[PDB]
2 protein chains.
Amino acid sequence: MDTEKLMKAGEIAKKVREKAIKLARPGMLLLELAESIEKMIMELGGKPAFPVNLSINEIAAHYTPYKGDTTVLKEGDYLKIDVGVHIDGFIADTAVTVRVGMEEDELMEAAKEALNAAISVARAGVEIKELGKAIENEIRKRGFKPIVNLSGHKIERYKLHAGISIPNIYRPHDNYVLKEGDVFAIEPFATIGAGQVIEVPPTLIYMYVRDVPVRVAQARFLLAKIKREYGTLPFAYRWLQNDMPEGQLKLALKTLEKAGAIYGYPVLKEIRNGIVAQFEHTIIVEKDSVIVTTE
Amino acid sequence: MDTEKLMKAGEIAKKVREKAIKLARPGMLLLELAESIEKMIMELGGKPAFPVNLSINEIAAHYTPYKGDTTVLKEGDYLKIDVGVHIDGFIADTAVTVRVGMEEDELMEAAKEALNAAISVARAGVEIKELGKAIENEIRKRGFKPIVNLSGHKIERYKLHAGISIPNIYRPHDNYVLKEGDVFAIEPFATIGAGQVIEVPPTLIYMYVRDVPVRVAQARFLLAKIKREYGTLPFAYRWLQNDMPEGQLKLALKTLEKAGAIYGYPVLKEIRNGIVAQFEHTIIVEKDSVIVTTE
Ligand SMILES: [Co+2]
Ligand SMILES: [Co+2]
Ligand SMILES: [Co+2]
Ligand SMILES: [Co+2]
């Protein structure tokens with residue numbers, strides 16, 4: 001409803017993402033990197049739209065450190081930094097892949113070019129299948145495979161994944177027409193593996209879905225807290241770690257997940273352990289072009 | 001508006017579908033089969049929602065005979081019969097695979113069970129991803145591959161493919177939640193091939209997409225007929241082969257395509273030419289269950 005906040009969120013997302021790239025040096029602790037970016041988001045005037053994802057190599061997405069994580073970056077690691085910022089619910093979602101301490105390679109170039117190719121065809125009145133075809137052709141002509149179950153997505157106020165997605169493959173019936181004012185995150189994922197991700201432990205990210213009558217008090221009040229503190233945007237297990245002892249925390253989240261009150265987003269790994277590269281920008285559809293808010 | 005028109009469309013689609021199975025015998029002309037099915041739809045009181053698709057073996061979908069087509073069913077052929085009926089815009093979309101002159105096999109069973117699995121979990125409140133998972137699990141545990149770029153779809157009045165899809169694979173962000181009153185066609189495709197379909201000539205089905213000024217007169221009268229008789233639902237090239245000679249028809253159709261008035265839907269073939277099996281039903285989502293309009 002207001003492009004000013006979408007542009008502000010995008011400007012902030014761009015700034016933090018570019019600083020995150022500078023911090024991604026061999027030896028950097030992931031936890032330290034994550035907290036710096038999220039603090040930087042704060043210091044600039046926005047709130048995180050979701051916890052910063054730092055996904056290494058075959059880990060495609062949904063990895064955000066936790067208090068006690070000793071993972072450090074290593075030279076040669078294909079680190080995907082996925083950052084989201086929101087200004088009053090208006091979101092900017094962007095991502096880049098850095099090969100730690102090294103230079104970009106062909107796998108990375110395929111994902112980045114696929115993104116450029118989809119932005120180039122996007123405008124009001126274009127069918128989503130057109131973006132999908134653009135993305136897939138760029139990835140496949142370079143000898144890589146697109147990830148079929150991870151895609152771009154429509155973004156609405158306080159709703160990161162609005163329902164309509166922009167696949168990284170051409171689907172003949174993806175006939176949703178981009179409308180003026182539509183906000184979408186386009187995110188090609190390329191890999192040398194099979195082209196599919198699966199969920200694996202641990203679950204570091206969750207999202208509130210519904211108020212469920214939970215009996216045990218500890219879980220009942222956590223839902224209430226999650227509810228008004230995070231609302232409908234994804235939150236990290238890390239964000240709740242100092243609020244209560246880890247043991248009961250894990251139990252409460254489980255109880256809430258088992259009752260269907262919140263849903264967990266387990267780490268996503270490429271099925272054949274193939275390295276995954278990803279690039280992403282958020283766009284606002286205009287009549288004849290698109291505005292890339294995170295560029 | 002009314003679940004009654006939806007129920008009515010489904011009853012006719014089922015009857016017609018059950019008749020088509022009986023006629024799928026060796027030596028049957030696809031053209032004879034398509035014409036009989038479509039005439040029966042009209043005899044029963046409905047109008048085709050799309051032309052009867054008769055897709056054999058590696059041809060996954062979008063094949064509908066044309067006048068002069070000599071294709072006949074051979075014993076052993078995996079015939080996918082996809083039929084749709086509408087009653088004043090309210091659609092029933094259903095499909096079955098028959099191994100011509102033979103009994104059902106594991107490939108067909110996987111697709112069928114995948115469908116039954118998705119339906120058993122569907123009800124208001126469930127995210128689309130849960131249906132994707134159910135489908136993918138039944139196809140994969142039997143050793144086959146779900147088709148990644150062909151899938152189920154939300155159905156709206158006079159809109160066969162409404163935007164929201166139900167994939168045959170699990171995607172973690174398919175979080176559209178089924179709502180009471182939603183109408184969807186669940187359609188698992190399974191194959192022994194790679195699991196992906198590509199577009200190949202000919203284009204035997206088209207669909208009116210936008211009201212554009214046509215400079216040519218026969219193209220303009222043609223578009224007038226399309227808008228008048230088919231509206232926004234797909235139509236077969238076959239349905240127009242009598243209005244004007246082939247050459248005039250081809251050129252008028254190309255002018256309309258270039259003008260952006262209609263969109264062509266080429267035949268879909270499994271990329272590694274693997275046999276494709278498909279089953280499909282239309283469902284109306286209820287509070288605690290679903291009505292399968294096409295059973
Ligand atoms: Co992102
Ligand atoms: Co995204
Ligand atoms: Co169908
Ligand atoms: Co269908």
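Technique stated in the header: X-ray crystallography, 1.8 Å.
Including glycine, each Cβ sits where the backbone N, Cα and C put it.
What Swiss-Prot says about this protein:
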{"type": "BINDING", "residues": "A:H62, A:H161", "note": "substrate binding site"}
{"type": "BINDING", "residues": "A:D82, A:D93, A:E280", "note": "divalent metal cation 1 binding site"}
{"type": "BINDING", "residues": "A:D93, A:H153, A:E187, A:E280", "note": "divalent metal cation 2 binding site"}
{"type": "MUTAGEN", "residues": "A:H161 to A", "note": "Reduces enzymatic activity by 96% at 37 degrees Celsius and by 88% at 87 degrees Celsius; when associated with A-173"}
{"type": "MUTAGEN", "residues": "A:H173 to A", "note": "Reduces enzymatic activity by 96% at 37 degrees Celsius and by 88% at 87 degrees Celsius; when associated with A-161"}
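A:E280 (divalent metal cation 1 binding site) sits 4 Å from A:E187 (divalent metal cation 2 binding site), taking the C-alpha atoms as the reference points. Comparing the binding-site residues A:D82, A:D93, A:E187 on other C-beta atoms within 10 angstroms of each C-beta gives the minimum for A:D82.
When Cβ atoms from all protein chains are considered, those within 10 Å of A:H173 (mutagenesis position) total 20, not counting its own. Cβ atoms within 8 Å of the centroid of the Cβ atoms of A:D93, A:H153, A:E187, A:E280 (the divalent metal cation 2 site) belong to the same-chain residues A:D82, A:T94, A:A95, A:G152, A:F184, A:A185, A:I186, A:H281, A:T282, site residues excluded. In sequence order, the binding-site residues near chain B (CB to CB under 8 A) are A:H153, out of A:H153, A:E187, A:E280. Taking the Cβ of A:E280 (divalent metal cation 1 binding site) as centre and 10 Å as the limit, one finds 25 other Cβ atoms among all the protein chains shown. Annotated divalent metal cation 1 site A:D82, A:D93, A:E280; additional same-chain residues within 8 Å of its Cβ mean position, judged by their own Cβ, are A:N53, A:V83, A:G84, A:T94, A:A95, A:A185, A:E187, A:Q278, A:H281, A:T282. Between the CA atoms of A:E187 (divalent metal cation 2 binding site) and A:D93 (divalent metal cation 1 binding site) there is a gap of 9 Å. In terms of Cα distance, none of the recorded positions chosen from A:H153, A:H161, A:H173 sits within 10 Å of A:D82 (divalent metal cation 1 binding site).
Least crowded of the recorded positions (A:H62, A:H153, A:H161), judged by neighbouring Cβ atoms within 10 Å of its own Cβ: A:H161. Looking only at Cα atoms, A:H153 (divalent metal cation 2 binding site) sits nearest to A:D93 among the recorded positions A:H62, A:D93, A:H173. With respect to A:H173 (mutagenesis position), the closest of these recorded positions in Cα terms is A:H161, chosen from A:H62, A:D93, A:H161.
Of the recorded residues, A:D93 (divalent metal cation 1 binding site) and A:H62 (substrate binding site) place their C-alpha atoms 14 Å from one another.
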